[PDB]
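Okay, so here's the structure we're looking at.
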Amino acid sequence: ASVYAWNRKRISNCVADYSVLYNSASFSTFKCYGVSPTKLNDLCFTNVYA
Amino acid sequence: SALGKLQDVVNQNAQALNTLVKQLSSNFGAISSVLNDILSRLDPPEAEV
Amino acid sequence: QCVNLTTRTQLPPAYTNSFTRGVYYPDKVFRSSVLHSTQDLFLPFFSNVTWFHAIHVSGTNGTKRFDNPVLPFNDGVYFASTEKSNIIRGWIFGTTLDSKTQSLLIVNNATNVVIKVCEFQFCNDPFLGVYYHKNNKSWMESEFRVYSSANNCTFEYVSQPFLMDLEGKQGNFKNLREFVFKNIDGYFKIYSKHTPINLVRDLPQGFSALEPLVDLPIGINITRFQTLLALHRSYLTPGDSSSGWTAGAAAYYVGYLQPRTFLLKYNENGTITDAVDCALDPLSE
Amino acid sequence: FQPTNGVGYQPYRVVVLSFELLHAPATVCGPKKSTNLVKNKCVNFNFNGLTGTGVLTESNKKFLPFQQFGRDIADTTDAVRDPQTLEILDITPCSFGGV
Ligand SMILES: *[C@@H]1O[C@H](CO)[C@@H](O)[C@H](O)[C@H]1NC(C)=O
Ligand SMILES: *[C@@H]1O[C@H](CO)[C@@H](O)[C@H](O)[C@H]1NC(C)=O
Ligand SMILES: *[C@@H]1O[C@H](CO)[C@@H](O)[C@H](O)[C@H]1NC(C)=O
Ligand SMILES: *[C@@H]1O[C@H](CO)[C@@H](O)[C@H](O)[C@H]1NC(C)=O
Ligand SMILES: *[C@@H]1O[C@H](CO)[C@@H](O)[C@H](O)[C@H]1NC(C)=O
Ligand SMILES: *[C@@H]1O[C@H](CO)[C@@H](O)[C@H](O)[C@H]1NC(C)=O
Ligand SMILES: *[C@@H]1O[C@H](CO)[C@@H](O)[C@H](O)[C@H]1NC(C)=O
């Protein structure tokens, strides 16, 4: 999408496997803000916006 | 219905055993009846209480 | 596509008695030959429920009995419909139905079931549309004027497509579908049971144990619902979208659950074969 | 986006993944791990939230397609179905008594 027309990707009812994001070699920034990326495998949420 | 007392004794024993077993799922004024959940999801003092 | 239908007179509805029905499995615990006594929401035995009529006969002098009122939802609804041409084809469970609060839309249209949870602007008389043809003789679902607008939705659900009968067969009813709708702790658990029937009048006697079907975690405050029927608009009745619609022949029963103790009787395999209540009479107590 | 500028005038596809908690029950979460099926031994088991200690024999109690647990006239855990494979087990404590 564009900068002024950012499209959301609200998705739920799944099994989020976060072990594929930080275990990759194709990104440049992974500065999470107080979410404990290595501890995301034991925290449940309702909706994940993208 | 001839051996009434012999059956009544066994029935009373079975009822006593069933009551003794069922007396384990009571709160007795506590939060819950399961001890591990009490000692895990509560502070040490109240858990011991 | 809202349209206020006309040519529908008024008549006080009847009340049919429920003969020992409304017993479901409270939990998923296996018990063999155990006379367990549980306490949960059930339907009191020998209690009469509201009988909604939906028929269109030549003897009716333009009555066109097509009932679908907005019924309340206190604790549960023992929905039981004796249909023969698939008239009851979904529900519009909601809270306000004025495009302000979400509403659980469970409708099984021609393709499949779509359990959608969104904010919709429902009309004053929601229904489905099936048009009959005189050239190829094929019933096709065309009108779907349930809602009028959408908004930001929530968790939904779909299924694989299939095809139903969709034919106006003549004779007595041959199907019976029971349902129990409870909503506690943000869990809208739904029970279901399909048993054959060969009766043409009020709900017969018997006993059946309803099994859990779905447990969609919607988390809403549904307190008032309504039914989704279907008409039989064909070449016989002429007119427009407001007049000239058929009603077929069907009937659905609606009950209300109340908290009361029940005594269940599990068989040697795990199915409930009989039960008794705890306040119908001194012998029951 | 001319392919002749520096390293400060290039496209950067950024993701804004966020997390929040509503009042509805959680439906999306992380994965879970599973161990091996060690039967015929007094061990500790935790299938879906229940605890206990005892051997896990292979009984013949046929459960219903929707039922998961199993009890008796004493209202105690006696048989729990395995989550992975549809095999009904049986929970009985090991040997205990006086000497
Ligand atoms: C049906 O009637 C109600 C109230 O009489 C009205 O608010 C509504 O707009 C009507 N529907 C249509 C399609 O005009
Ligand atoms: C039917 O139910 C209604 C409840 O509104 C009440 O009149 C009574 O309990 C029943 N009456 C008859 C005639 O069965
Ligand atoms: C039935 O509903 C599904 C889901 O919205 C839709 O794709 C399909 O076109 C519908 N079928 C008819 C006949 O309206
Ligand atoms: C059946 O006839 C109706 C009447 O025009 C037509 O609309 C429909 O497409 C026909 N269907 C088939 C499968 O021929
Ligand atoms: C949907 O939109 C309404 C109004 O914009 C808002 O109040 C609500 O929080 C949104 N999300 C929902 C209903 O999940
Ligand atoms: C219980 O299950 C067994 C095993 O199939 C069967 O033989 C028996 O008839 C069942 N009991 C019923 C259906 O009452
Ligand atoms: C889980 O996977 C194993 C093999 O990886 C398979 O044997 C088992 O049937 C699977 N469970 C389900 C419920 O499909």
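Shown for chain C, in order and in Swiss-Prot numbering: 14-298.
So how was this one determined? The header says electron microscopy, 4.5 Å.
Even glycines carry a Cβ here, placed using N, Cα and C.
DSSP classifies C:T19 (variant position) as coil under the three-state reduction. For C:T19 (variant position), the number of other Cβ atoms no farther than 10 Å from its own Cβ, over all displayed protein chains, is 11. Quoted from Swiss-Prot for the published natural variant C:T19 to I: In strain: Omicron/BQ.1.1, Omicron/XBB.1.5, Omicron/EG.5.1.
Listed in sequence order, C:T63, C:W64, C:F65, C:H66, C:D80 are the same-chain residues at least 6 apart in sequence whose CB falls under 8 Å from the CB of C:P26 (variant position). As a natural variant entry, C:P26 to S appears in Swiss-Prot alongside the note: In strain: Gamma/P.1.
With a 10 A radius on its CB, C:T76 (variant position) counts 17 other CB atoms from all the protein chains. DSSP assigns C:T76 (variant position) to coil, not to a helix or a strand. While the structure shown retains the original residue, Swiss-Prot records the natural variant C:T76 to I with this note: In strain: Lambda/C.37.
In the three-state DSSP scheme, C:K147 (variant position) is classed as coil. Looking at Swiss-Prot, you'll find the natural variant C:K147 to E noted as follows: In strain: Omicron/BA.2.75.
While the structure shown retains the original residue, Swiss-Prot records the natural variant C:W152 to C with this note: In strain: Epsilon/B.1.427/B.1.429; when coupled with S13I induces resistance to NTD antibodies by changing disulfid bond in positions 15-136 to 136-152. DSSP assigns C:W152 (variant position) to coil in the three-state reduction, placing it in neither a helix nor a strand.
Here Swiss-Prot describes C:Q183 to E as a natural variant; the accompanying note says: In strain: Omicron/XBB.1.5, Omicron/EG.5.1. For C:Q183 (variant position), no same-chain residue that is 6 or more apart in sequence has a Cβ closer than 8 Å to its Cβ.
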C-beta crowding around C:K147 (variant position), within 10 angstroms: 8
Cα-to-Cα gap, C:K147 (variant position) vs C:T19 (variant position), nearest whole Å: 25
Nonlocal residues around C:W152 (variant position), in sequence order (Cβ under 8 Å, 6 or more apart): C:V143, C:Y144, C:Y145, C:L179, C:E180, C:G181
Between C:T19 (variant position) and C:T76 (variant position): CA-CA distance (Å): 10
Per DSSP, three-state class assigned to C:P26 (variant position): coil
